[PDB]
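Below: one structure, written as structure tokens.
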Amino acid sequence: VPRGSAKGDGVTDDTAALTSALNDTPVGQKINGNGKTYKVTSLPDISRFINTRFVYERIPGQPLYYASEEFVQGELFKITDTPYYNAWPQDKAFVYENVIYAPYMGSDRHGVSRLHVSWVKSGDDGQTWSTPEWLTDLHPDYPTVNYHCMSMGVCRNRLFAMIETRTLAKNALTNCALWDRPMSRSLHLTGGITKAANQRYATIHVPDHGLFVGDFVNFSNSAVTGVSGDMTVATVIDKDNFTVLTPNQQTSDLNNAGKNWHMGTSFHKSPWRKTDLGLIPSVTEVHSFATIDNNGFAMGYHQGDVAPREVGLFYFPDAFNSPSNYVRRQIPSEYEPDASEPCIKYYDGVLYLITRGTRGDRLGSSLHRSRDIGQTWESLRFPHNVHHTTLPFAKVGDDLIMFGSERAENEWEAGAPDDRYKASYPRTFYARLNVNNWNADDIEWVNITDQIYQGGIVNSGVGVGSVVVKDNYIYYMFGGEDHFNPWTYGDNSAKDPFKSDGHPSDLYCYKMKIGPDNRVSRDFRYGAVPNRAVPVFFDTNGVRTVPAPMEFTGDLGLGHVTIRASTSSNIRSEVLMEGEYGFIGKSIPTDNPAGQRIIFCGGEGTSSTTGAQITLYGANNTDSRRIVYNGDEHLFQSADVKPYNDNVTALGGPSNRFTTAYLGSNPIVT
Amino acid sequence: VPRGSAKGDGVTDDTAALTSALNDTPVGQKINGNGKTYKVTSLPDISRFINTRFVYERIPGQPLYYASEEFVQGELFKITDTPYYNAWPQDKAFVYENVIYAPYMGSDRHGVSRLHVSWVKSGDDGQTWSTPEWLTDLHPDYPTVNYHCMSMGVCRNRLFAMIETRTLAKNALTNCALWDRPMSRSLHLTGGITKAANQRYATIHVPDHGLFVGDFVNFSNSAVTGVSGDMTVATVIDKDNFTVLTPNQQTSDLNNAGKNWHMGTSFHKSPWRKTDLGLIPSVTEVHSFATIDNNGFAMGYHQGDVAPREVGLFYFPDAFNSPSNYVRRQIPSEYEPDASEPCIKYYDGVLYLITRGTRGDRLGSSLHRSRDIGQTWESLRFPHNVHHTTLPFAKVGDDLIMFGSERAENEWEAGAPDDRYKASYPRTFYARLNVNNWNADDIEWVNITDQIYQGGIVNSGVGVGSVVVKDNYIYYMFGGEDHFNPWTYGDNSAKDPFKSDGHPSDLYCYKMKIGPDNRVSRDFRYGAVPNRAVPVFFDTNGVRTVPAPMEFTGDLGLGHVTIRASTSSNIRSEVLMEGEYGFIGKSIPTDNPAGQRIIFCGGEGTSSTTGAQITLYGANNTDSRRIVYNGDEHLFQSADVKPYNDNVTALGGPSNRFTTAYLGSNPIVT
Amino acid sequence: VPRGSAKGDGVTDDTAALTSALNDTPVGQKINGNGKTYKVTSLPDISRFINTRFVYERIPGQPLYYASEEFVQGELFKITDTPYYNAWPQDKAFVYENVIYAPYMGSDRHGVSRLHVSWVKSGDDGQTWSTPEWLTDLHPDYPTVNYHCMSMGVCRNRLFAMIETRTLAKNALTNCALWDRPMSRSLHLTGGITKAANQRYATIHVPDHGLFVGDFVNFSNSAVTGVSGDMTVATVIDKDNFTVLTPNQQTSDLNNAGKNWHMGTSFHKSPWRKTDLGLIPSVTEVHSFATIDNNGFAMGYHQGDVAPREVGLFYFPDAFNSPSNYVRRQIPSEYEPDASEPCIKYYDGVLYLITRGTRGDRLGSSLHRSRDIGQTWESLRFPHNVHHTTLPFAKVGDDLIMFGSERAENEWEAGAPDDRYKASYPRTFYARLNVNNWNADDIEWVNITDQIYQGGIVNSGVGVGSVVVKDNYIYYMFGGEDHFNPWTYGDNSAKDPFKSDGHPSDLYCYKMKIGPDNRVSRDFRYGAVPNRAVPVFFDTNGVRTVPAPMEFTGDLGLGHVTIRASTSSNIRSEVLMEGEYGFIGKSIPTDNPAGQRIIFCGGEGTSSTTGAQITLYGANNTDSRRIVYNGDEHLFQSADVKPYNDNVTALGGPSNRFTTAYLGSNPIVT
Ligand SMILES: CC(=O)N[C@H]1[C@H]([C@H](O)[C@H](O)CO)O[C@](O)(C(=O)O)C[C@@H]1O
């Protein structure tokens, strides 16, 4: 009886052949699939294969693809590890001047409670990521409302973001504002600075500077008197020229033509420009960002609270001069039902838009392209009701490369019921779509990594991510959970991130190679002590030392404390108390309440021999509310020594007489 | 002359063939051993092989096996990195509701000094581990005695642990107590809550709840008035039903049948139940834990201080109703000499027990099985005097899979002398034993990873671990050192963990695949800033901010300090001082002792123009122990202004006269 | 038409064959180059190859070699991650008693501003590295001058370092000092301690102890009365014997011959010996270290500020007895132009020296060997003007194995212009040179890893490293940057490390296998919470607890603060203030300045019912600079109650009368 070998044609049922191969080969052998796709009736032991793809219909009629290691040149990274509920990179990621930015929201729930719009960044092409930065504070009217953001990107050297205000109670949109800020840059320039004689302003030529009046500018080596150090923009002449006010003037014209100098700019030292757009009607969320040109950009949106749904974009044609001016452009009406959260990108005059489907039992994600920034469209529906996921994407060559994640295991397929309230391993997929062929009928979703959905609450932080390309690599930044319960049902219904393991949602990044890498590897194993967040150095005395300024806002318990000399050429140690008032007090002692007191001393020890003392006795002290003032001089300066009340308290007593009183006149008795 | 190729039959001496292969192949080629075992006279360059096992008799007559990479599908992880002496997972590990727990003891030595029973946990199937948690405090009678634990596990949703009290002086057992606590869970339930009219209690049906009166229970969406939020168990009706006291009552019966709601429970908000077992006679250590059924469990023990040794278990048949009731069951007398620290597990009605051997020159580790919870046994001796290691294990199919580690290099073999006081690379092994065949004569110990033994002291934290299975993976959690000396012989005889590199012992986990993995990989490279232990966020001002509450118990030196508004709707900044009393004092200045003082000020600056001041002058000040009180009013409220002593001190002086005294009557002179 | 396959002979142009292979093979296939070298006209997609080397002439006539993964058995690690400018391991690395030391300088720039000579260490053969330790403090005359070090190593159990003093203004050398300190060790010894009757000193025989009078020595189990615990060296008899002063004496001689005991020594508890060498004439930098024998060592140097350059070494023949005595030895004059920073090592009576070339357009790095410690030399010039890099190296068998790094991409080659002020990926290379053949004409520089040069400033921290061998592995410790701009041109011209991402330079280590590894792998994935720098434990109350002493020197903002009982058998909480004086004050309130005050209280709350209070009112308070003293007794001890000034202020007032005054005599009125 002849045996069949594995065909790897994606049609022949290769299950038997693969089973025999696995049974007959040592467990440590890496079975090479030669880049082929093997149809199977169940997924085999995938870990024993390299360079293999499986096609499997978990639900009959719905083939999906599954990658062994090395089939794709790619790798998953964990990029945040914070107790906040860290999720929703959707759809904010971007690359600027070699740095990859992964913005997200860190909250305590699916909502705006405790929420900061945040980012982490990578300065090494995704191998390592920075300490989280808060981009927004808690709203001034917290806890009624707080901020929210799902649209962010860069246009002409400025960060632009749709900063929404939403209620804590219902996550209801109350306000939309466009916030923008110059990105930090160093510029190494030749010429371009002029300063007319007998006046104090200098004109700086920097093409497409993206700065506004009041923005930070720093100068080095200008060779133009007074154009030096930290300055600010005084005027903007046009998109390529601005002026600064110098502190001085010269009798001759200055011009640094042919001379090399340095600028830069600063995100942190420049204010946000905030443009109030009010409550934009018929909007649930603003989501995703497509830079159009040197003047403006589009942001996606949907309305999904009331029938009928809208999905589309807002185009801001000139966000620099007119940040309040935008035009609403909807996708075709047939694609709007059961749709939300469109991802938009612009390539070579084509605006591409991909929707999120809201139901597994109705037509789902659809793709649209426009050559007139959303006025007219060509459209396609993905087969099998793609739902619950956004599909962020980039265009590489003729392909859109899109990523998505089911929110819990076995939810991807059409007709698949939601599967919440239990731990599972949701699948993350990518797919390619050739824009010339414009047909998604035969799309191949390839499962490249699995995440964890914790199951302690109905909500999932898995997925809902964002995509960027840098060089020859594509990056999908997205959420994933772990098995640590937030104890919402349990001892942490208040959702305090700092109890137990906080919230399991954190960010991941799938880094996938999309073109040739013509350099030797930059990869390293990280073996360092992470020393950015709380920088520690063992000092020459052998004691851990943190030289960075820090803020501890949570309740602190301290042991023995020494306040070191720090202030005014280190002449003094200093504690400053804020608020309307400060309070320094004494707890009720647990074991000896009869001793309750604080001793304040001008010297080193509890013995009054070491310095003048004032001792405030607690109410619980045997000598209740006593004060003892103990010094070798008691000198009352600048004011009379008075009783608080009139004719109620005395000087001295029968058993505490003053020897005498030294007076400049007889007592005034009345 | 014909040449022989490598046979890979474990009997032919393949040394020559492998040497020739290595000499004739590029160093970067991975030489595939095709899953075979190759006999060699010395270990070759193992790093150049994949999928290869070597058999080598370092000591003639004692073959051991050595795995190249990829021979086993497995990986070593480092899971703690703490300055404490972190060792002894033995034998406490368990899996509960998808989380892997690795309990251990963190001390400063082989003993109970500075010791906390601790754990770390993994919520991602062993890829990453949590910040250590202390499960015990220092004993109330520290430093005479402290806690110790080598037996811990879960029975009916409760953690049970044998918490021992031992002397610091000699590590002598003084007390045994069974401590237990409900495990934290979220339950998503339908129906089961009833509340009779005109009374305030509700009955909660939760099968096998494992709760006692006083334990924490939280309710959400109960649809039963008053059964809501954080509550406690009022009564326990039976193993499946308990009651809670609500704050109210209704005129009709309530019953949430068919309605979906949520409970949970809390380890942290429930107290330990502590059952004092006294000093159990003839016990040195309680070690290892086997859940038997829904009612109870067994714990291993040995007595090894005096002849004769005992080894066996204590069976607690009903730990819920009768935690103080247990029965002692010994292994057969012939297996008790030179034996300790049995590992026990229960599978399909069979209790398996494996001993630690104490001597390399006497019969060592033995294996035992019982179908009557230790009343009768079948037994086997491992060949070659296995010693110094516990052999934690799990049963997978027909095999016991056991792990062990020599404590320093070249100690494993029978007759091998101890090799301490020098750095080395001890071997960790695993083996399989088929329970049907019940013969260890041909057992194959496979060296899968090597650890470091530091050598600065005789003791070793290497090994003495614990084993669990989760899904298709087995996990061996165990100790390992590094080359950093604790300086016990040196400048740290006190064994302070926070000097230099502290103690080199830390925990590792070998994760080994034991069955098919039918999902795409979950593996990631960790690229995040670890931000759980000290959660830091760069605030909108660019300053590192820690929002978590924290306790700093070690001596602190601080620079410039600002106490921010924090308390009573943020109206005030607040410092509270604990103890019987607080002391705020002033060090003797190094450079200008003549200035020693503290200035207390109601305003922002050292100038008295900014606020009222009191200045306490030190004894070293030129104006020794002076006090200057400087305000625009001095108002003495609630009491007379008196001298401390009678007729000793005056009001004013010849050069410090008060202008007059305003009195309601003439001075009383006596 | 026949097609040619890849020849892999390093001469045939294999570009076409490799292109066809890549086009015809699945992207996930690892193409095995079989350890051969393939000539190409451009680098192909290197990531798709294993065990392959390419030879490529980026600049015609200058072949360089490029390694795919697995061609070399090696791996890159990141070993620091700190906000300081971390660079210049050159040339200080060493191995001592199983620990790998990577010393470097952490500053804020190419200069001595904010600089500490620092190290990180590995106790696991390079897998993980320690928290940075500061070896030097800021110079006493900072900010005029500060320390600097590029030469460090070990001779007879002592660390020796050339600690330079340089100006912040120009990095100009002002002073050279030899600093030395005993290395920490534990010794397990038999016999050697004698103590003569009727006197208090004991003689300790420890061969080559390397200790001086005053150095720390600790004793355990000596079996010699009074030789116990922490002690110090009283006298040094000779290189093998020293004495200690015990606290007691006995009537009989003591001698612990045949008895096992323990010493050790301590780097941290012993002072530096500092030998001032003054401003050594004709020196720019001292760099690199070669241990010669049991008595001394050589250090490299160059002079490069003025013509003519010098390059050579200083030999200290007896650094123990005569640390101030050294001899200057130059390399041959023809090799001194355009040369600096020599690396020196000593093997089997041969001193090897390799220079750094300073120009790509002039003859570059050269290699020299001497059998008389630099009096005579044999020399060789590396082809193609190797420049901008030091070439640290070790000798393994007949080969020198050297490492170097271009400082920015495409600078390595002869004639290549500097390429700064833009981000790039500089190449790191190694090469072997057979010392018997003594010809570098055909040297093969192999690119094994690429780093990042950030480009925000002209300077680069890439490279300038150090090399050590431990066992069968060689380690190159060196600098690398990331894409995070330091904002020198921008908002951080002051170069504060603790703003934003600080400085991008950090240390890396390339670990390369250089001989057989005859043990099973020690490798692990690091999955622990790093818990050495700021050791955190969740206490039994669920709160993060740090038990280590710590120093916070940066400005701190604190929220609610509790000072716990800590001092004098935990009777009191304690705050001590340093400096000439302490200041506790109150900020001007933002919202209610009219309330500005501090309430000091002997009790737990703001209500005076809880304890005695003194309230200091701010100048901004409605009751400006008021003081209210509120207690149930006001007792003035040890001194008269006086006004500060004479006959200016009163006791009481018309609306604040004291009831009376209790006096021992009539008022003295004048
Ligand atoms: C915060 C604060 O100022 N507390 C003060 C209170 C309030 O002024 C009072 O309760 C009205 O609210 O009264 C005093 O107790 C008092 O009269 O003895 C002292 C105390 O310092």
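The first residue you see is number 1, and the count goes up from there.
The deposited model was determined using X-ray crystallography, 1.4 Å.
The backbone N, Cα and C atoms fix where each Cβ goes, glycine too.
Swiss-Prot lists A:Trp88 to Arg (Swiss-Prot position 328) among its mutagenesis entries, and the accompanying note reads: Almost complete loss of enzymatic activity. Swiss-Prot lists A:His110 to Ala, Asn or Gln (Swiss-Prot position 350) among its mutagenesis entries, and the accompanying note reads: Almost complete loss of enzymatic activity. Where Swiss-Prot documents A:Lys170 to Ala (Swiss-Prot position 410) as a mutagenesis experiment, the accompanying text is: 80% loss of enzymatic activity. Under mutagenesis, Swiss-Prot gives A:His302 to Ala (Swiss-Prot position 542) with this note: 60% loss of enzymatic activity. The mutagenesis experiment A:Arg309 to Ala (Swiss-Prot position 549) is recorded by Swiss-Prot, whose note states: Almost complete loss of enzymatic activity. What Swiss-Prot records for A:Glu341, A:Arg356, A:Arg407 is active site, and it gives experimental evidence as the kind of evidence.
Here the candidates are the recorded positions A:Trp88, A:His110, A:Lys170, A:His302, A:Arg407, and by Cα distance the one nearest A:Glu341 (active site) turns out to be A:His302. Separation of the C-alpha atoms of A:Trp88 (mutagenesis position) and A:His110 (mutagenesis position): 10 Å, rounded to the nearest whole number. For A:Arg356 (active site), applying a Cβ distance below 8 Å and a minimum sequence separation of six or more within one chain yields A:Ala339, A:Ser340, A:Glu341, A:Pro342, A:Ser365, A:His387, A:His388, A:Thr389, A:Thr390, A:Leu391.
Neighbour density around each Cβ, counted as other Cβ atoms within 10 Å, peaks among the recorded positions A:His110, A:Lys170, A:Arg407 at A:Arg407. Sequence-distant neighbours of A:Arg309 (mutagenesis position) (same chain, six or more apart, CB under 8 Å from its CB) are A:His302, A:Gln303, A:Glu336, A:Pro337, A:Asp338, A:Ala339, A:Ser340, listed in sequence order. You'll find the Cα of A:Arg407 (active site) roughly 13 Å from the Cα of A:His110 (mutagenesis position).
A distance of 10 Å separates the Cα atom of A:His110 (mutagenesis position) from that of A:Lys170 (mutagenesis position). There are 29 other CB atoms within 10 A of the CB of A:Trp88 (mutagenesis position), with all protein chains counted.
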